[PDB]
Amino acid sequence: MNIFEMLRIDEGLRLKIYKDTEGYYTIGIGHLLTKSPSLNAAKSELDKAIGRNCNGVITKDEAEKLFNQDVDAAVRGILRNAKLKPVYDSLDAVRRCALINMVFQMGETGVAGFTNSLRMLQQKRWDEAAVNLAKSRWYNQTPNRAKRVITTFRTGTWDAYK
Ligand SMILES: [Cl-]
Ligand SMILES: [Cl-]
């Protein structure tokens with residue numbers, strides 16, 4: 001299993017503008033378009049993203065293209081971030097996927113806000129980091145996904161996804 005497969009499980013795939021768990025306009029594989037209430041602001045962001053007139057709908061190829069860009073951007077952001085980079089470098093391959101997952105869903109900033117959990121992952125205190133990660137809005141708002149990512153951190157295997 002790889003990052004793409006993991007995130008595809010967590011975000012699903014939709015070819016028409018949709019609202020995410022938070023009520024924000026999204027398309028494809030978790031590609032956030034806008035936080036603006038306007039469906040028109042979304043359609044416009046969509047056209048800009050695709051470079052064509054989409055009218056709120058895209059093909060699977062287009063969805064996958066956006067997906068490739070988003071994962072690449074997530075990874076490059078972690079590698080450029082002073083707070084994230086060191087955690088990342090310290091982890092094993094599977095657990096690195098889990099940090100990418102969080103950054104994809106919640107942005108660099110968000111993640112960088114989990115100070116204490118980050119410190120615990122760095123020290124490799126798995127069970128304790130797991131407990132701390134759960135004490136978050138993230139866990140309360142999307143418990144099944146959070147559980148999956150959290151289990152990945154705790155065990156270092158893909159069991160939660162299998
Ligand atoms: Cl809490
Ligand atoms: Cl969930």
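Each residue's number is its place along the chain shown, starting with 1.
Placement of Cβ uses the backbone N, Cα and C atoms for every residue, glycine included.
Long-range Cβ contacts of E11 (active site, proton donor/acceptor) within its own chain (separation 6+, distance under 8 Å): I29, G30, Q105. Annotation comment: Swiss-Prot describes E11 (among others) as active site, proton donor/acceptor, evidence class experimental evidence.
Around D20 (active site, proton donor/acceptor), the same-chain residues six or more apart in sequence whose CB sits under 8 Å from its CB are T26, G30, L32, listed in sequence order. Annotated active site, proton donor/acceptor per Swiss-Prot: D20 (among others), in sequence order.
The annotation substrate binding site is assigned in Swiss-Prot to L32, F104, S117, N132. When other Cβ atoms within 10 Å of the Cβ of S117 (mutagenesis position) are tallied across all protein chains shown, the result is 24. Look at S117 (mutagenesis position): DSSP puts it in a helix.
Within 10 Å of the Cβ of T26 (mutagenesis position) there are 20 other Cβ atoms, across all protein chains. For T26 to E, Swiss-Prot lists a mutagenesis experiment annotated as follows: Complete loss of activity at neutral pH; covalently bound substrate.
The DSSP secondary structure for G30 (mutagenesis position) is coil. Record note (Swiss-Prot), mutagenesis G30 to A: Almost complete loss of enzymatic activity. The unchanged residue is displayed.
Looking at Swiss-Prot, the entry for mutagenesis of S117 to F says: 10-fold decrease in enzymatic activity.
In the three-state DSSP classification, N132 (mutagenesis position) falls within a helix. According to Swiss-Prot, the mutagenesis experiment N132 to M or F carries the annotation: 2-fold decrease in enzymatic activity.
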Cα-Cα distance, maximum over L32, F104, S117, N132, record's substrate binders, Å:
27
Can you check what DSSP calls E11 (active site, proton donor/acceptor), collapsed to helix, strand or coil?
helix
Per DSSP, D20 (active site, proton donor/acceptor) is which: helix, strand or coil?
coil
